[PDB]
Amino acid sequence: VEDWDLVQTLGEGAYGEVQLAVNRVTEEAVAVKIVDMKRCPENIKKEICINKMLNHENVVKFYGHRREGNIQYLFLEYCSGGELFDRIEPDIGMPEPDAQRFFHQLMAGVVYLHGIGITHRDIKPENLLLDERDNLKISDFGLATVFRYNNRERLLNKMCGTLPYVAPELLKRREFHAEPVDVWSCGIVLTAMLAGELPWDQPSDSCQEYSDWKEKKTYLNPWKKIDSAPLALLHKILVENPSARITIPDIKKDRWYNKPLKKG
Ligand SMILES: NC[C@H](O)CNc1ccc([N+](=O)[O-])c2cccnc12
């Protein structure tokens, strides 16, 4: 209802909703996210601000914004593929080669953000969308923040994200580095892709499955389903001390990351 028609609803969140919009003239589809500033103005000025810095094949495109009352309309690459979340069969996952391709594209997109000083802070399957050729795009920069500016890094302090995807250090430390928190969330995504379940409600000492993982009891029930090469990588990513945790440039040299699996 704004040059374009609002055809169907797409992701009815908390803020408002993402609707799929078609232009009646040119037939061209986009996603419009609708936030009613009445039902925050602050995190949304940061969302559009971050969006405008973004340009990458693995990040959802930002087209633009109008304000039409209280009503902000962010205009965004429609992804006809939906969420990665729906590609994961519960308890089983997906073919190893499909996970590897999606993990590569997740890595490209994270490398890019980090490169420009931006941490997403809430990477999970629900926020990874698939285009027409199944290419992964990181989506929703609503919790995104800047962690490097004029080449100085700032530690984060605010806790945010989604508990099963969060790194331990965000539960435990007053300040922590952004990058390792995104790497961790990437590991839980890999886990989800390869087993079809989440390892733990949260990475606390007070949580059994997490305790079990630090004790390397991988005979148990996310990990058993995985396979020794991708598991090896997961042992490097889901390391509790954020300093000893593998980094991306080192994920790119990992044996499974570089294992040939998948046809064109
Ligand atoms: N973090 C956003 C979460 O993905 C919301 N759920 C969604 C499902 C499907 C589509 N879509 O283009 O089919 C969306 C498209 C744009 C935004 N969200 C979508």
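Following Swiss-Prot, chain A shows residues 6-44, 48-272, kept in their order.
Yeah, the Cβs are placed from backbone N, Cα and C, and that goes for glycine too.
So that you can see what the record holds, here are the features copied from Swiss-Prot:
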type: ACT_SITE; residues: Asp130; note: active site, proton acceptor
type: BINDING; residues: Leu15, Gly16, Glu17, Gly18, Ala19, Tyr20, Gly21, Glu22, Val23, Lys38; note: ATP binding site
type: MUTAGEN; residues: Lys38 to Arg; note: Abolishes kinase activity
type: MUTAGEN; residues: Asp130 to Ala; note: Abolishes kinase activity
type: MUTAGEN; residues: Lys132 to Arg; note: Strong reduction of chromatin-associated CHK1 ubiquitination
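Here the features listed in Swiss-Prot are placed on the structure.
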residue : record               : Cβ contacts under 8 Å, 6 or more apart
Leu15   : ATP binding site     : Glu22, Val23, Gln24, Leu25, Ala36
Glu17   : ATP binding site     : none
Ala19   : ATP binding site     : none
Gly21   : ATP binding site     : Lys38, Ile39, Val40, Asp41, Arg44
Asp130  : mutagenesis position : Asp148, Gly150, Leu151, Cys168, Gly169, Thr170, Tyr173, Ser193
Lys132  : mutagenesis position : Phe93, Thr170, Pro172, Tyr173, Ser193, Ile196, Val197
Message = How many Å lie between the CA of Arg44 and the CA of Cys48, given 3 residues are missing there?
response = 8
Key: For ATP, whose listed binding residues are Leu15, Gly16, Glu17, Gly18, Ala19, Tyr20, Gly21, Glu22, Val23, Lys38, the greatest C-alpha pairwise distance in Å   = 14
Request  = Determine the recorded positions, out of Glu17, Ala19, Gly21, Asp130, lying near ligand 1 in the sense that the CB is under 6 Å from one of its atoms, and give them in sequence order.
outcome  = none
Note = Row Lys38 (mutagenesis position), column other C-beta within 10 angstroms, all chains, value 23
Message = I'd like the Cβ neighbour count for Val23 (ATP binding site), meaning other Cβ atoms within 10 Å of its Cβ, all protein chains included.
response = 21
Query = In the same chain, which residues outside the set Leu15, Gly16, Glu17, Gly18, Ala19, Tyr20, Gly21, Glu22, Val23, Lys38 have their CB within 8 A of the centroid of the CB atoms that define the ATP site?
reply = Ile39, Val40
Ask   = Using DSSP, would you call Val23 (ATP binding site) helix, strand or coil?
value = strand
